[PDB]
Amino acid sequence: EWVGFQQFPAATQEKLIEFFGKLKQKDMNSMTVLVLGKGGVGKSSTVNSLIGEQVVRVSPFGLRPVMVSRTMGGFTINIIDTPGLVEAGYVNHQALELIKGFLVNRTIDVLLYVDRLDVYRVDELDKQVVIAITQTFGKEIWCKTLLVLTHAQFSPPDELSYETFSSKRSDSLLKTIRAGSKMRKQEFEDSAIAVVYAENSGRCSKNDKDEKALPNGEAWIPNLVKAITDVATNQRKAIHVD
Ligand SMILES: Nc1nc2c(ncn2[C@@H]2O[C@H](COP(=O)(O)OP(=O)(O)O)[C@@H](O)[C@H]2O)c(=O)[nH]1
Ligand SMILES: [Mg+2]
């Protein structure tokens, strides 16, 4: 049993059942979502949120990946949660061979590249991480990618709007994904990487259906699974590691 699914709001399960069924007609009855990111960004919390139960560890401070599989009515979602890819402000190459080792003989259907919304810049390290992922998995992982921005409930401090701040922050990271993967114009706009927002804090405003809602009113956990279901299905080739 997927026990976390009975603890979702009534309207979140209505939508999840509707998205899993839309896959079960392309004859896909399972999918593998890899979760990659720097430490601190909320990768483990987004897994706990998606699964609807506390299944991976949550911390302000390693070491092996953990696969989390749940089945609901003929459909299997496997989500791999990884160590942070960063340490001492340098790309951690060991955490990357551990993730690489756990993925040999697996088919990755979606990558969720996770970062925080609530951050004012991107640097060399952010690009060093994009490049290490490209060198590990191939430029093709970015055709199966979602940019997932946690802390979505943040309020920019400086008299500057939520949509101005977040479209700048998104633009930033997508431009860093492009440069770091050294993809050409045509290849980059034809992976057309979507940006989805996450609010994992228990402090998170609910909408009128008890769904964890973004500042615009939308149940972010349905938005995330619609988007996952879509990359899993966009008919770009999936990433088999061997
Ligand atoms: N407010 C808020 N805090 C978050 C969110 N996601 C994660 N956190 C917090 O950030 C810290 C790092 O979380 P974790 O999920 O372990 O991220 P990881 O290191 O990438 O696995 C924890 O103390 C979390 O509670 C979010 O969406 N909103
Ligand atoms: Mg973690």
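The residue numbers of chain A are those assigned by Swiss-Prot, with the residues present covering 7-67, 71-251 sequentially.
In case you wondered, yes, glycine gets a Cβ from its N, Cα and C as well.
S170 to A appears in Swiss-Prot as a published mutagenesis result, with the remark: Normal phosphorylation. Around the Cβ of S170 (mutagenesis position), a 10 Å sphere holds 9 further Cβ atoms from the protein chains shown. Mapped onto three states, the DSSP output places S170 (mutagenesis position) in coil.
For the published mutagenesis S175 to A, Swiss-Prot gives the following note: Normal phosphorylation. Cβ contacts within 10 Å of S175 (mutagenesis position), excluding its own Cβ and spanning all protein chains shown: 19. According to DSSP, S175 (mutagenesis position) is assigned to a helical segment.
Less than 8 angstroms from the CB of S181 (mutagenesis position) sit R130, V131, each of them six or more residues away in the same chain. Reduced to three states, the DSSP call for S181 (mutagenesis position) is helix. Here Swiss-Prot notes a mutagenesis experiment, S181 to D or E, with the remark: According to PubMed:16412428, supposed to mimic the effects of phosphoserine, but normal activity.
Swiss-Prot gives this note for the published mutagenesis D217 to N: Normal GTPase activity. Cβ contacts within 10 Å of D217 (mutagenesis position), excluding its own Cβ and spanning all protein chains shown: 8.
Cβ neighbour count for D219 (mutagenesis position): 13 (other Cβ atoms within 10 Å of its Cβ, all protein chains included). In the three-state DSSP scheme, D219 (mutagenesis position) falls into the coil class. Record note (Swiss-Prot) on the mutagenesis of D219 to N: Normal GTPase activity.
Counting Cβ atoms from all protein chains shown, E220 (mutagenesis position) has 21 others lying within 10 Å of its own Cβ. Record note (Swiss-Prot), mutagenesis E220 to Q: Normal GTPase activity. The unchanged residue is displayed.
One thing to note is that 3 residues go unmodelled from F67 to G71, and the Cα atoms at each side are 9 Å apart. When the mutagenesis positions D217, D219, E220 are compared by Cα distance to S175 (mutagenesis position), the shortest distance belongs to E220. Recorded residues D217 (mutagenesis position) and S170 (mutagenesis position) have their alpha carbons 24 Å apart, per Cα-Cα distance.
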